[PDB]
Amino acid sequence: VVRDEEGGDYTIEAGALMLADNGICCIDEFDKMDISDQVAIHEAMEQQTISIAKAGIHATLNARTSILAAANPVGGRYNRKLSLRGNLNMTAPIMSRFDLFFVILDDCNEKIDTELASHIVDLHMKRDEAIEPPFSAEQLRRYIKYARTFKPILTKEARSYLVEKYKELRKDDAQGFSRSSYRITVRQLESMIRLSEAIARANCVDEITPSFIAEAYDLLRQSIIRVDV
Amino acid sequence: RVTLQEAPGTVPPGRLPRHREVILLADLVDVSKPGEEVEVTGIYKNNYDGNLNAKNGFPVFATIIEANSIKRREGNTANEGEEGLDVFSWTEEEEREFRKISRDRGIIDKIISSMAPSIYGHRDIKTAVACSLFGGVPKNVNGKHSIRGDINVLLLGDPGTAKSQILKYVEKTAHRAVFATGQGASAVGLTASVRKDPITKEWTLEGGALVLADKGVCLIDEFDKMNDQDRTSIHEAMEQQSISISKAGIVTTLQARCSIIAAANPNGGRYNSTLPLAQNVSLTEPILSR
Amino acid sequence: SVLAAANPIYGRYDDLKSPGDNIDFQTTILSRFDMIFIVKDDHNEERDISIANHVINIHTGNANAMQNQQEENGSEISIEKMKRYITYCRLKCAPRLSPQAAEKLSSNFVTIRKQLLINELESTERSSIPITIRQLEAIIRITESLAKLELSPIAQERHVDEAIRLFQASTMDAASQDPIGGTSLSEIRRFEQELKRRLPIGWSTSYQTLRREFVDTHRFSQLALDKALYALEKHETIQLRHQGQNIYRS
Amino acid sequence: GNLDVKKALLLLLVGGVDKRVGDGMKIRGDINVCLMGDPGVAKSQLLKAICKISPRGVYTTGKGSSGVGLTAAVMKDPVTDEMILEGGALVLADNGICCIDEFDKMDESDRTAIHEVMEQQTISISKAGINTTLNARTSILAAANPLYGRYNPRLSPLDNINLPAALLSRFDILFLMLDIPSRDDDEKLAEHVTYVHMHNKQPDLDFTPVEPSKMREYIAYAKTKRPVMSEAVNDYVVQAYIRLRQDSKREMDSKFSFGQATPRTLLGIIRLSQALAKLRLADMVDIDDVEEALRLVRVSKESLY
Amino acid sequence: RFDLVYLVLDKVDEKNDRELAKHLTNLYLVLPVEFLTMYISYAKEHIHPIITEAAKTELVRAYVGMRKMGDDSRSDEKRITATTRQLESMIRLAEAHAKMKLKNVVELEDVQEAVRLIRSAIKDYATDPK
Amino acid sequence: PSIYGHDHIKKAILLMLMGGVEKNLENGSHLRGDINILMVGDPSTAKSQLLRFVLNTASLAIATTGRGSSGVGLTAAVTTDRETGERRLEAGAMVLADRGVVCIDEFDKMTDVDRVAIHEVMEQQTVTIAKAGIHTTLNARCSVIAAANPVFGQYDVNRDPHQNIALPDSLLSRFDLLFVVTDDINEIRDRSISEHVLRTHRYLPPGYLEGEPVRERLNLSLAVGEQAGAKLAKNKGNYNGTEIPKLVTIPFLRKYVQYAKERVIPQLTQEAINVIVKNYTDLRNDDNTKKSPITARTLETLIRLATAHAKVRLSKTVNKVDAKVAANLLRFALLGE
DNA sequence: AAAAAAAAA
Ligand SMILES: Nc1ncnc2c1ncn2[C@@H]1O[C@H](COP(=O)(O)OP(=O)(O)OP(=O)(O)O)[C@@H](O)[C@H]1O
Ligand SMILES: Nc1ncnc2c1ncn2[C@@H]1O[C@H](COP(=O)(O)OP(=O)(O)OP(=O)(O)O)[C@@H](O)[C@H]1O
Ligand SMILES: Nc1ncnc2c1ncn2[C@@H]1O[C@H](COP(=O)(O)OP(=O)(O)OP(=O)(O)O)[C@@H](O)[C@H]1O
Ligand SMILES: [Mg+2]
Ligand SMILES: [Mg+2]
C-alpha cells in the first residue's frame, strides 16, 4: 500500500504474484525471502487469494497462479547424508505447499563434463539454430491449446486404486519414526488427483486409467526416494 | 452524492482505477457506507461543464449516475442461490416454514450436520462455529452494568486440517464478515484510524476493519504469527465491545459488537500431546481467557 | 485525578518470580501514584461458590428486583444523588489537620521508612516500589479526603486511623510483600535436621531457649527467625500457640 | 603555547605545490590537516581566530543550517521561484578555507560531500539534469573528538575519529592535543588566562613584533613570490620514503598503529617541503625544508604515546 | 557471477618501493589519439569473428585439465573449481581476442591467452591453506 | 523557606540570579558572563519546586518542559501576516527570555534532535536562522537551568557518573555546576523533615476561616496605581519568630538584586588571582576520584563566581574571601563537603 | 511553513 504524503491516494501496488494471474510465476533464489513474504506465500498458494487490511483500506485480491521456484542448499552443495529438511532452510508448512520436487547434482566424472562442454560449444558456433527437437514450437503450442480444452473424469477402478494408493503411502511413511517424519496429508491425495488429470489431458483422453494413477504415485514416491538418498 | 471507484478484484493488475459520481435521491440516503463494495443499478446521463471544457480544449461533457437500486456485495461473493436486492430477507411464507421446521425433534443435530457439508468429521468444530455465529444475548443491568453477549472461538491444530475452509464457509454464510490474515493487518487497520481530509483539511475518523464487523463476525487467519503490537489492539473489541480513540484532539468512543474467530498453528508445526497448553503456544493468559 | 488499570508481565503475577521483574514501570512514574493495589486470584472454592452464586443471581432475571429493595430500605442511594452530594461537598468543605494528627503522621512515616530500610538491607537490592515524601503528602491528602466526607472543618484521629489502615493495606499488599523473594541454604538444611533430632512430635520448647542455644552456636539470631516463620508457614509439623513462646510441633 | 599547531597553520596559509605537472596529472596545493583533542583545549577558539584572520575562511558544522551543504544559496530565492541552481556545489569551495567543528557530528550527506571534495575533485551531483560542477579546490580544517571525549591507554586507532580510515588517510597532517595534568604547565596557563582577564584587554605579557594585519599583508606577499621545485632533493625524499616504509614494516607493533603505508604520505611530505620553501624562502627549495617537514610529521605522530 | 576478478597486494619491499619512488619522482619532475576510439568502433560493428573447430579440442582439453586439478589422491571430494562459468569466460575472452587485430577466425594463441589470463587470477585466489 | 536543606543549592541560585559581568574585547571577541546550573537526582527531592520558585522570584523567566517543546519552534518561526500578506519571523522560547533565565524540566526526556538548538545557543549566545529567504542573527544571552533524572529509576552511588546520566559529555561540559541529590534514609532526618512538612500543611490564609476552601478575588481597586526610614515595616523581614537568625521578605530581595545588577560592576585584583590559581592547581593535581572531569573552563567558572560574589556584597573590588567561598562552593559541588 | 499520524526498513 502506497499513499502520497498528505495525499488522498491510499492505493495498492501489484506484486509479481498479482501480475502473474492466470499464468506462471518464476521466482529465482527462494532462500532469502523475508518474513512477511515468507508467511504471505503459503496463504497465496493454497487459498489462491491475498487479503490485506492497512490504514483504512481493505481488499481481497485474486492471485490464481502456478508457481515454479529454484533454490540452493545451505552450505552450497547438497549433502547426500542428510535429507531435504536438513539441507534446506525452508519451513515445514512451505514444503507441504509444493506438489513436486527435483534435485539435480553435478559431479567430477570425466565422461559427463566432456559431453556437456561439447554440446555447449556445438550450440554456440556450429548449429546455433540447428537443434533437433521432435516437434516445433508452434506445433507444441497448438497441441497444448488443444489439450487444455479437455476435462477428464474418474472411474470406479480409478477411485479404488487411488484410495488404496493413498492408504499405502500414509501407512509406509508413518512406519519410520514418530515426531520426526510428517510429510503426507490430504494435499498429497489432491496432488495425485491433479497430476492424474494433467496426464490424462496430455494424452487427450476424457477418462482416467489406473496406469496414470500408478505413474503419479511413482512420481510422488520418488519424491520421497530422493529425500532418503 | 458519493464517489465510486473500481473494485480492486476486477481491475487489471498494475493499472489505475476509474472514478465516477453517484447521486442518491430519497429513501437511498445513508444506505451505502465508506469502504463497502456495492453494485448500483442506475441511469446514465450527461451534463455540460465549463472548466472541464476549458482544460481539455474540446467540447467534452461530464457524466454522472443517478442510482435506482443498490445491492451490497461485501464478503458474500456467492451470488447464485437466489436473486434480489438482498438475500437475507424473508417473505411471510418463509417465516411460516421457519416456524414449521423449528419445532421438530433434534433440530440442533440437523443444523450442526448441515454446516460445511463437504468437510468430513470435526463435529466439535461445527458445533462451536454454530454456537459462535448464532451468538447470545447482551445484558444491561439497570443501565449501569454491561454483559457481553457474543462468543469467541479459537482454533488450533496440525496442518492439513481444513481450518481455512471452515473460515471461508463462515465468511460465506455470515451477514457481516471481514477477513484479515497474518501480518497483512496492522493494529490501526483493525480498529478505527484518524486521517486528515485532503479537501477540508482537518482530522477525521476512518472506519476500521472491526467497525465493519458490527453485528457480525471478524475472521483472522494465521493468528499466531501476527505481531504482538498488531495483536494487543483487539482486547477491548473482544471484551469491552467498544473502541476508544484519543488522538489529534479527538476524544470519541466507538461501539463494536463483533465475534472473533481465529486460527493458528502450534510451536514446531505440530501439537505435542505430552505437553501442557502453556508450552504449546506463546500466547498468554490475558488473550487466552477471552 | 488519574485512575489507571494495568497488568503485570507474564499475565498472572507469578508470585514465585521475583517482584522486581513482574512490573516494568520505572521508579519515577510509580512515585506519583500513591495507592497501588495488586489484585490476585485465589482458589478456596468457598469464595468461588459465593462469586458463582452472585453472578448467577445478577443475571438480569433476578437482580432487577433485589437492587430495587436496596433503594426501598435505604441501604444505598442512586447515582445522580451521589453526584449532587459529591459536587456539593467539593464546593463547600475543605478540612484541616490537628497537632496530634501531625504527630501520629510523623511517627507512622518514620516507622514505615525504617521498615523499608530493613527490607532493603535484607534483600540487598533496590525496592521496586519506593517510599518518599510524596507518600507522606498522600497520607495527609487521604486523611483530608476522609474528613471531607462528613463536612467536618477539622480532621481528627478517627479519620487518620482509617487512612493509615488503607495505606497499610496498599503498602503491605504491594511493596513489602515477600521482600525475600523466595550463608545460603546450607544452614537451612542444618537447622531442620536439629529440630527433628532434638524435638519430637507432640512436645514443645521455649522460643528463648532455642534462640539462646542457636546464637551460642554459629546459627546466630537473624538466621533462626526467618526459617522459624518459614517452617511455621509450611505448617506441616510446626505450630505456634500461647503468644510467641510455645513452639508446638504438630 | 601550542607552537606546532600555529606553525602548521602558517604553512597551511601559503599552500603546497600546485599548478599541475607534466602530462596533466592532478596535484592540489591545498593542505588538508585535522586537529584531534579532548573538549576544553580551545581548538575551536584557534579555528575562529584562523577563520577571522583568513579572508577566505568559512565555518560550517553538522546541520543547524540546511542551505550550507550539498546545495547552493540561491535555491527557490527569486520572487518568481525561477529555481536558479548550480546543482552540486559547496560554500565558496574555490580557493576557500573550510573550517569545521565537531567533525564527527555531521550526517551522511555532508560526509559524502567531503568524500566528493577529496583531492580537488569536482562536485558532480545532479538532480534535474544540471551538471554545472563547482571546481572545488579548498583546504580542509577539521576539529573533532573521540565520542568518549577522552584518550585511552588501549589501542589508539580504536579512538581515531570514529570515521572511515579512507578519509583519515587522505589528510596530510594529523595532530593530537592530549590534556595531561601537570603543575608546571597548568600554572603558567592559569596565570596567563587570569592576567588576560585582569587587564580586560590583551596583555603586555605577550611579546609579538608582528600584527594581524601585518601578517595579513605578508601572507599574500609570500604567496606572490611562488618558488618552484628543485631536483637535487629527489634522492633524499626517496630514502626518506624508504625509511617511512621501514616504519610501516613495524606498524603491526600496534598501540599506536597510525604509522601505516601510503604514497599520499610521500606526496604530502613533498607538498610540505614546497610550503616550507614558499613561506619565507625565495625561488629555492632547500633540504632543510624536507628535514623540517619530517620533524613536523614525527612530532605529529609523537603526541600519540 | 563476475567474469573475472583481480587482486592487488601492496607489500613493503626495498626493490619495488625504490622502483615506485624513482618512477613517481621522474613523473613529478607511443600514446595514440581518438584513433583508439574509432578503431574500437570499427572492431565492434564491422568485425564479427567466430571460433573454429580446431580451438574446440583445446577448450575441451583445458576444461578437463582444470577438472583434473580439482581432485587428488584422497577421497575428500575437493572443491569443484572447474565450472561452466569458466567455459563461458574462455569462449568470450577468446572471441574478444579475435575481435582485436581485425581477424575473422580464431587461432590457438587466443585460447592459450584466455586460459593463461583466467588461471593467473585463479592462482592468486587461494587462501592460507594450500 | 519551605524547602528543607539544599543550602548550597540556594546559595548557587542566589549567585546565578545576579551573576558576573560580561567581558568583551576588540580582539578576544566575546566572553560568557552568566552561570548555568544543572541538577540530577532521584525522584521526589524538590527540584521542580525549587525551579518553580526561581521562576516566580526572577525578574524575567520563561517556563519550558522537554517533552512539550520542539527546537525548530523554540528559537524562531516563520508565519504570514494577515494584514500585509508577507512572512515575518516570530521570536522563540528563549529569544523572549533574552537577558533572562530559562528553566527546563524533563531535560533528559527531551528529544535528542532538539538538543542541538541548545548546542547552538549555549555555545555563543546567538541563534542564526536561515530559512525561506530570511538571514538574520538573533541575540539570546539567557542563562539556562535544567533538572533531569538519571537513566535508572534511582541514582546508583556505586556506578560511574557518566553511565548514570543520559546526556552526552559535550553539553555537560558547558554547565558550570553539577549537583547530585539523593534521599538517604535516616530516622533523624526523616523525623525532622516530617515535622517540617506537617508544619507547612497546617497553614491558614490571613483573615480567612478554615471551614471553607480558597475562593477567587477581583482585581485591585485602582486600574492605575503609583515617615521615611523610621518604620522598618517590611525592611527587617522577620514576619514570624521561629529562629534567632534574621530573614527578609521577597520584594526587598527583588529590590536588592535589581539595585545590584545595575549600580555595581566590580573589578578583580591580584590577591584573589593568587587564591584562584593556587586552588585550581591543587584541585587539578590532587589525583583522587571525582564526579566530573575538570579543564580550563572550570577556572573561568571560578572567575565568574568570584565576580558574582564581588557583586553580592556591593563592592567595586574582589576580595580574597570571595575566592575562598567560590573555591569552597566548587569543592562541595564536585567532591562533597 | 510547521505539527502529528502511519507503514516499512
Ligand atoms: N475432512 C477433511 N479434513 C481435512 N481436510 C479436508 C477434508 N476433506 C477435504 N479436505 C481438504 O483438505 C485441504 C486442506 O486445506 P488447507 O490447506 O486450506 O487447510 P489448513 O491446513 O487448515 O490450512 P492453513 O495452512 O491455512 O492452516 C483442502 O484442500 C480440503 O479440500
Ligand atoms: N590553552 C588555552 N589558553 C587559553 N584559553 C584556553 C586554553 N584552552 C582552553 N581555553 C579556553 O577554552 C574556551 C574555548 O575552548 P573550547 O571549549 O571551545 O574548546 P574545544 O576543545 O573545541 O571544545 P568543545 O568541542 O567542547 O567546544 C575559551 O574560554 C578559552 O579561554
Ligand atoms: N526538603 C523538602 N522540603 C519540603 N518539601 C519537600 C522537600 N523535598 C521534597 N519535598 C516535597 O516533595 C514533593 C515532590 O515535588 P516535586 O515533584 O516538585 O519534586 P522533584 O524532586 O522535583 O520531583 P521529580 O523528579 O519527580 O520532578 C513536593 O510536594 C515537595 O513539597
Ligand atoms: Mg570545540
Ligand atoms: Mg518534581
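We number chain F the way Swiss-Prot does; in order, the residues shown are 369-594, 630-740.
The deposited model was determined using electron microscopy, 3.7 Å.
Heads up, the Cβ atoms here are built off N, Cα and C, so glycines get one too.
Swiss-Prot lists F:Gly409, F:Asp410, F:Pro411, F:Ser412, F:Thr413, F:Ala414, F:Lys415, F:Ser416 with the feature ATP binding site. The Cβ of F:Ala414 (ATP binding site) lies under 8 Å from the Cβ of F:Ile371, F:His374, each on the same chain and at least six residues away in sequence.
Here the residue is the original one, while Swiss-Prot reports the published mutagenesis F:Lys415 to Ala with the comment No effect on MCM2-7 complex helicase activity. Loss of MCM2-7 complex helicase activity; when associated with MCM5 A-422. Reduces MCM2-7 complex helicase activity; when associated with MCM2 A-549. According to DSSP, F:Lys415 (mutagenesis position) sits in a coil region rather than a helix or strand.
The Cβ neighbour count for F:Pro411 (ATP binding site), using a 10 Å radius over every protein chain in view, is 21. In sequence order, the binding-site residues from F:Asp410, F:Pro411, F:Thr413, F:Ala414, F:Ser416 that place a Cβ under 8 angstroms from a chain D Cβ amount to none. When the Cα atoms are compared, F:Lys415 (mutagenesis position) and F:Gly409 (ATP binding site) turn out to be 8 Å apart. Taking the mean position of the Cβ atoms of F:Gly409, F:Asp410, F:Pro411, F:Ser412, F:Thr413, F:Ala414, F:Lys415, F:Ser416 as the ATP site, the remaining residues of that chain whose Cβ falls within 8 Å of it are F:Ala515, F:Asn517, F:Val549, F:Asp551. Cβ neighbour count for F:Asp410 (ATP binding site): 21 (other Cβ atoms within 10 Å of its Cβ, all protein chains included).
Least crowded of the binding-site residues (F:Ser412, F:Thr413, F:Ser416), judged by neighbouring Cβ atoms within 10 Å of its own Cβ: F:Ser416. In the three-state DSSP scheme, F:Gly409 (ATP binding site) is classed as strand.
Taking a C-beta cut-off of under 8 angstroms and a sequence separation of 6 or more, F:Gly409 (ATP binding site) has the following same-chain neighbours: F:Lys415, F:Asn517, F:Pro518, F:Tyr523, F:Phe547, F:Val548, F:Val549, F:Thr550. Using a CB-CB cutoff of under 8 Å against chain C, the recorded positions that qualify from F:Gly409, F:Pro411, F:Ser412, F:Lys415, F:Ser416 are F:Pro411, F:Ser412. Checking the recorded positions F:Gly409, F:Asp410, F:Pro411, F:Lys415 against chain B with a Cβ-Cβ cut-off under 8 Å leaves nothing.
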